[PDB]
Amino acid sequence: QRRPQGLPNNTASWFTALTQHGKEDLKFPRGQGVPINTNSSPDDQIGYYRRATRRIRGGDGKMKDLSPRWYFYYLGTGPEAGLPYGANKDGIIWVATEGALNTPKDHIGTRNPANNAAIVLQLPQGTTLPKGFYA
């Protein structure tokens, strides 16, 4: 009758991931890399990508890494919500559109996948990507 339910996951990226197909980490030149979000202000255009690598058990019973995925989070949100903009950390890269305000984006926050689908991550036409990334 009463089907169990856990605490909600409220911490997902609003956007789909950028999959790393090659050997190069994600990186963006200064001023590039913030995904398109038409429901945001110029003040809002700042955050980080965080690498996540999924592992699966192969046929041999041994663990294999899949292609790394890089997920975008607005500044002050997500798994590294505490970090100030530009805090270097392995697996983190920082991006900001010129004019963004260096303040946490609590008014955007993160996504509950049970309630909202991810937005396809789109970048402005002309954005530079490293080899191994496509958008």
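In order, the residues displayed for chain A correspond to 39-173 in Swiss-Prot numbering, which applies throughout.
Determined via X-ray crystallography, 1.5 Å.
Heads up, the Cβ atoms here are built off N, Cα and C, so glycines get one too.
Here Swiss-Prot notes a natural variant, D63 to G, with the remark: In strain: Delta/B.1.617.2. According to DSSP, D63 (variant position) sits in a coil region rather than a helix or strand.
Other Cβ atoms within 10 Å of the Cβ of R68 (mutagenesis position) number 9 in total over all chains. In the three-state DSSP scheme, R68 (mutagenesis position) falls into the coil class. Where Swiss-Prot documents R68 to E as a mutagenesis experiment, the accompanying text is: No effect on RNA-binding.
Listed in Swiss-Prot as a natural variant, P80 to R is described as follows: In strain: Gamma/P.1. In this structure, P80 (variant position) is part of a helix by DSSP.
The note that Swiss-Prot attaches to the published mutagenesis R92 to E is: Complete loss of RNA-binding. Its Cβ taken as reference, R92 (mutagenesis position) is surrounded by 10 other Cβ atoms within 10 Å in the chains shown.
Residues or ranges marked as RNA binding site by Swiss-Prot on the basis of experimental evidence: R92, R107, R149. Within its own chain, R107 (mutagenesis position) has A55, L56, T57, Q58, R89, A90, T91, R92 as residues 6 or more apart in sequence whose C-beta sits under 8 angstroms from its own.
Experimental mutagenesis at this site is recorded by Swiss-Prot as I94 to A, annotated: Partial loss of RNA-binding. The 10 Å shell around the Cβ of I94 (mutagenesis position) contains 8 further Cβ atoms across the protein chains shown.
As a published mutagenesis entry, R107 to E appears in Swiss-Prot alongside the note: Complete loss of RNA-binding.
Record note (Swiss-Prot), mutagenesis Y109 to A: Significant decrease of RNA binding capacity. The unchanged residue is displayed. Neighbour list (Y109 (mutagenesis position), Cβ cut-off 8 Å, at least 6 residues apart, same chain): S51, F53, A55, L56, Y87, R88, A90, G116. In the three-state DSSP classification, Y109 (mutagenesis position) falls within a strand.
Sequence-distant neighbours of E136 (variant position): residues of the same chain at least 6 apart with a C-beta under 8 Å from its C-beta are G69. In Swiss-Prot, the entry for natural variant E136 to D states: In strain: Omicron/BQ.1.1. The structure shown retains the original residue.
Under its natural variant annotations, Swiss-Prot gives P151 to S the following note: In strain: Omicron/BA.4. Sequence-distant neighbours of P151 (variant position): residues of the same chain at least 6 apart with a C-beta under 8 Å from its C-beta are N47, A50.
Mutagenesis annotation in Swiss-Prot: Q163 to A, described as Partial loss of RNA-binding; the structure shown retains the original residue. Secondary structure from DSSP puts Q163 (mutagenesis position) in coil. Using a 10 Å Cβ-Cβ cutoff, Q163 (mutagenesis position) registers 5 neighbours.
Quoted from Swiss-Prot, the note on the mutagenesis of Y172 to A is: Partial loss of RNA-binding. Counting Cβ atoms from all protein chains shown, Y172 (mutagenesis position) has 7 others lying within 10 Å of its own Cβ.
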Field: Pairwise Cα distance maximum in Å, RNA-binding residues per record: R92, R107, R149
entry: 20
Query: Considering only the recorded positions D63, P80, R149, which residue has the minimal Cα-Cα separation from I94 (mutagenesis position)?
result: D63
Field: Other C-beta atoms that fall within 10 angstroms of the C-beta of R149 (RNA binding site)
entry: 21
Task: Measuring Cα to Cα, tell me the gap between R68 (mutagenesis position) and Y172 (mutagenesis position) in whole angstrom.
output: 19
